[PDB]
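Have a look at the structure below before the remarks.
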Amino acid sequence: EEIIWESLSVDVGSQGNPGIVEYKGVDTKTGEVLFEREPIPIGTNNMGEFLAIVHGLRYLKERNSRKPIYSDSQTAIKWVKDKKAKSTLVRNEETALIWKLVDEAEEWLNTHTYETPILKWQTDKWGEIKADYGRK
RNA sequence: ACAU
DNA sequence: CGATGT
Ligand SMILES: [Cl-]
Ligand SMILES: [Cl-]
Ligand SMILES: [Cl-]
Ligand SMILES: [Mg+2]
Ligand SMILES: [Mg+2]
Ligand SMILES: [Rb+]
Ligand SMILES: [Rb+]
Ligand SMILES: [Rb+]
Ligand SMILES: [Rb+]
Ligand SMILES: [Rb+]
């Protein structure tokens, strides 16, 4: 219904899917970029969306912030809730980096606690999430 | 079908 | 048009 403006919004950007993956987090109210991941040579949209949420959790925990996180990814929200990224991407030498980061993100979720609400950004009602890359 |  | 996911 109502956007919670006091929040962090995250999104993935890619060149190809699977392809080059990056992600960023922004203050929902101002658009200020708060973190950006260096591009990863091969990943999927959903792996990137998952990493972006987990990085948001870690970012907010380190800063003692109780703000919620918005993501537009039904898939990534579920994977974080499950603490398990159920990606179909082949595990091979060219995908080793993304899978390392996904494995490390799951490991962090399994060893840390958080109360951060992870909320669905309602694109159909509100437009593109504020962390979007503007490539579509 | 819905979400990317 | 192709892809990733529930
Ligand atoms: Cl990461
Ligand atoms: Cl909330
Ligand atoms: Cl959801
Ligand atoms: Mg997205
Ligand atoms: Mg986007
Ligand atoms: Rb803390
Ligand atoms: Rb986009
Ligand atoms: Rb977009
Ligand atoms: Rb979207
Ligand atoms: Rb589909």
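Following Swiss-Prot, chain A residues are numbered 61-196, in order.
Keep in mind that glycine also has a Cβ here, set from the backbone N, Cα and C atoms.
What Swiss-Prot says about this protein:
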- A:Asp71, A:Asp192: Mg(2+) 1 binding site (BINDING)
- A:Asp71, A:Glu109, A:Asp132: Mg(2+) 2 binding site (BINDING)
- A:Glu109 to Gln: Loss of activity (MUTAGEN)
- A:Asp132 to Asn: Loss of activity (MUTAGEN)
- A:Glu188 to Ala: Strongly reduces activity (MUTAGEN)
- A:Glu188 to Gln: No effect (MUTAGEN)
- A:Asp192 to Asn: Strongly reduced activity with manganese. Loss of activity with magnesium (MUTAGEN)
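Least crowded of the recorded positions (A:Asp71, A:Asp132), judged by neighbouring Cβ atoms within 10 Å of its own Cβ: A:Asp132.
Here the mutagenesis positions are A:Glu109, A:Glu188, A:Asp192; the one with the fewest Cβ atoms within 10 Å of its Cβ is A:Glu188. You'll find the Cα of A:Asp132 (mutagenesis position) roughly 9 Å from the Cα of A:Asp192 (mutagenesis position). Residues from the mutagenesis positions list (A:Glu109, A:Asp132, A:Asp192) with a C-beta closer than 6 Å to any atom of ligand 9: A:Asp132. Candidates A:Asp71, A:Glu188, A:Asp192 (recorded positions) were compared with A:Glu109 (mutagenesis position); those inside 10 Å Cα-Cα are A:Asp71. Proximity to ligand 7 (Cβ under 6 Å from any of its atoms) holds for these recorded positions out of A:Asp71, A:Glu109, A:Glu188, A:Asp192: A:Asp192. Neighbours of the Mg(2+) 2 site: apart from A:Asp71, A:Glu109, A:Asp132, residues of the same chain with C-beta atoms within 8 angstroms of the site's C-beta centroid are A:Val70, A:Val72, A:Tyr83, A:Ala112, A:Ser131, A:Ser133, A:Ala136, A:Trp181, A:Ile189, A:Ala191, A:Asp192. In the three-state DSSP scheme, A:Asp71 (Mg(2+) 1 binding site) falls into the strand class.
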